[PDB]
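Below is one structure, written out as structure tokens; comments come after it.
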Amino acid sequence: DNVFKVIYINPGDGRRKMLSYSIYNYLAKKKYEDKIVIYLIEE
Amino acid sequence: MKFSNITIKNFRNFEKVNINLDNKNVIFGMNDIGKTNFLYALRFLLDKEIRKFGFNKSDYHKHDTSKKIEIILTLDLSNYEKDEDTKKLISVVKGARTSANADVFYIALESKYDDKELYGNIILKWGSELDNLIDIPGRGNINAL
Amino acid sequence: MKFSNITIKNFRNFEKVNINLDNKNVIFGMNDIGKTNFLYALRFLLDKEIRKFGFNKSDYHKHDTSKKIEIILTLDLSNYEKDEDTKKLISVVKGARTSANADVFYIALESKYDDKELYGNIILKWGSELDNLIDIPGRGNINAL
Ligand SMILES: Nc1ncnc2c1ncn2[C@@H]1O[C@H](COP(=O)(O)OP(=O)(O)OP(=O)(O)O)[C@@H](O)[C@H]1O
Ligand SMILES: [Mg+2]
Ligand SMILES: [Mg+2]
């Protein structure tokens, strides 16, 4: 857990999913510089 | 029996829209454009599981309650002699049709807000003329639609 | 002014129950016999948000579903021009009451199972006499009660 950080993504509507992508990419850019980030996107 | 038209006034992102229809309808468009809000205007008109909760403040156009919500659906009944769904309509609405060969029918919804109760009541009407809609009879939680 | 009597004629646990009441009343007893179905008889009469879902098959006595659910509440309006709540009742009831009996009020609930759509519809009536109870008028989802 000191190496890999896993971000699992599973989803009015439409823009909330893109806003969740912006939140997940902002958290991966900010809080996870020292980790290897693996995205797991489900549909 | 055929769907002909729907007219939506002051419901969510629709200020005044008029859409001709049919039996088979396919709705498409962009994101945040109102495809789900178009289908929920049919849910408030015809489905009794949503109509019993009433309207909130957020169901009004740009959130102000000084304008009433009016949704009118038009049906065509020109094939009464061949279709059984037309007789399924006419056997419940046996008093409100005006002329002897009335081929149109109108099912309408009106809603006016109450600021003290903070509640939006839904009143439904039907008939054959647009200026002579009568109230739907009902007893308890069941009306005739 | 004062609650006098409740009569639960058919409900979940009750076969024929007639309880004298008052203002400020406390119900107690053993476990698993009643006394939250007593409180559900008052939520089905006077609370709109419990009343709007109707009755199921399990709300009838011993799942018999051929009897009529009837819940009658008697109110005593003997004191006039002393309490504001009696004027609050009489200004909404209009003239369903009679000047021969200007002292008692009956708010009743009746329910019969449809047994085709599988739904028990709740029809509410109010009146000054126990025979000849007329229906409570309502416009949309809003009752006069
Ligand atoms: N009361 C209202 N007044 C004004 N605009 C409203 C109101 N309620 C919703 N909207 C607008 O409608 C949008 C939501 O529309 P809706 O969810 O129907 O879109 P959609 O086309 O079904 O989206 P998608 O296909 O991307 O799921 C909101 O983002 C807002 O712009
Ligand atoms: Mg949508
Ligand atoms: Mg209990």
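Recorded method for this deposit: electron microscopy, 3.0 Å.
Any Cβ shown, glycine's included, is placed from N, Cα and C.
As recorded in Swiss-Prot, the features of this protein are as follows:
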BINDING   B:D32, B:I33, B:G34, B:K35, B:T36  ATP binding site
MUTAGEN   B:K35 to A  Retains endonuclease activity
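Those recorded positions from B:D32, B:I33, B:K35, B:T36 lying by chain A, with Cβ under 8 Å from one of its Cβ atoms, are B:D32, B:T36.
Close to B:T36 (ATP binding site) in the fold, though at least 6 residues off in sequence, lies no residue with a CB less than 8 Å from its CB.
The candidate set comprises the recorded positions B:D32, B:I33, B:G34, B:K35. Of these, B:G34 has the most other Cβ atoms within 10 Å. Proximity to ligand 2 at the level of Cβ atoms, with a cut-off under 6 angstroms, picks out B:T36 from the binding-site residues B:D32, B:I33, B:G34, B:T36.
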